[PDB]
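What follows is a single structure, written as structure tokens, with notes after it.
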There are 2 protein chains.
Amino acid sequence: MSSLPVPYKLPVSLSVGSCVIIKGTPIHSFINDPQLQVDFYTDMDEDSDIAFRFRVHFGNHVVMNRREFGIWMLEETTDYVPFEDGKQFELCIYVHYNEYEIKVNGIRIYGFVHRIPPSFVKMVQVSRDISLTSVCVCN
Amino acid sequence: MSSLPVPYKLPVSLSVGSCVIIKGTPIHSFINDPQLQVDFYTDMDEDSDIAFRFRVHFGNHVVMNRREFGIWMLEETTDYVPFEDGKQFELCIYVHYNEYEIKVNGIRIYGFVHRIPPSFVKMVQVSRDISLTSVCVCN
């Protein structure tokens, strides 16, 4: 059972130096191809532009993109997905001056460069095949 | 030296179940009568109404109040202020359905009952005689 509802839409204010810390557990085993998605939305409205979408295909790869004027830009990917089958994970997204740094269980896996300033992000949505224990926003 | 600037004005969205976790250190010894203040503001504008003001007189007492239509209401106080002279403290404010619960270094010291809904709080300001290490907002 999830501590928070999923999809989880969290109003936020982000600045350089912020960290979003998401703790949860996949609800399906990896042979069932579960996913996790995190969106940095510019408004509560889910059709608003997205500064950074992060979609993990557990045991497979992560696909990242951004949506500008309603148009998806060029996808970025990495095969580095150090999540453990069936276990709680800790996903940290650090807002640096040039990029979002993504850490999985303390392991840096990617840096997604800002194409709009991160202070334009007003909502973080956590969605798909996870039970959500906690979400924190720290400075 | 402070990790964050003081006064620290943090835009927030709070709901029942939120926790504001403030870590920092008094910048004066207790014989010099330092203070710490935390405000739950309804807007970024510091003349907006205040759902909950928390002002610690270290080694002495805490005074709490709220400001409604620009008018300060009746002060509430407790003498329970378990902060240590010269040390880092952890101040947690939990948003429950009926009250803000205030914890100092894990110790519950007070419950300040809501007179407006906590979701009306849009800014948290941390101010006065502290160096601020971190501020987190968790759900």
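Recorded method is X-ray crystallography, 1.5 Å.
Each residue, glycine too, has its Cβ placed from N, Cα and C.
What Swiss-Prot records for A:6-138 is domain 'Galectin'.
Per Swiss-Prot, mutagenesis A:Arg53 to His is noted as: No effect on its haemagglutinating activity. Under the three-state DSSP scheme, A:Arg53 (mutagenesis position) falls in the strand class.
A:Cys136 (mutagenesis position) falls within a strand when secondary structure is assigned with DSSP. The note that Swiss-Prot attaches to the published mutagenesis A:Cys136 to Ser is: Loss of homodimerization; when associated with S-138.
Looking at Swiss-Prot, the entry for mutagenesis of A:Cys138 to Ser says: Loss of homodimerization; when associated with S-136. Around A:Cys138 (mutagenesis position), the same-chain residues at least 6 positions away in sequence with a Cβ under 8 Å from its Cβ are A:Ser18, A:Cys19, A:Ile21.
Here A:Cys136 (mutagenesis position) is positioned 18 angstrom away from A:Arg53 (mutagenesis position), judged by their C-alpha atoms. Listed mutagenesis positions: A:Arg53, A:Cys136, A:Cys138. Those with a CB under 8 Å from a CB in chain B, in sequence order: A:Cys136, A:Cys138.
A 10 Å cutoff on Cβ-Cβ distances gives A:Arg53 (mutagenesis position) a total of 19 other Cβ atoms nearby, all chains included.
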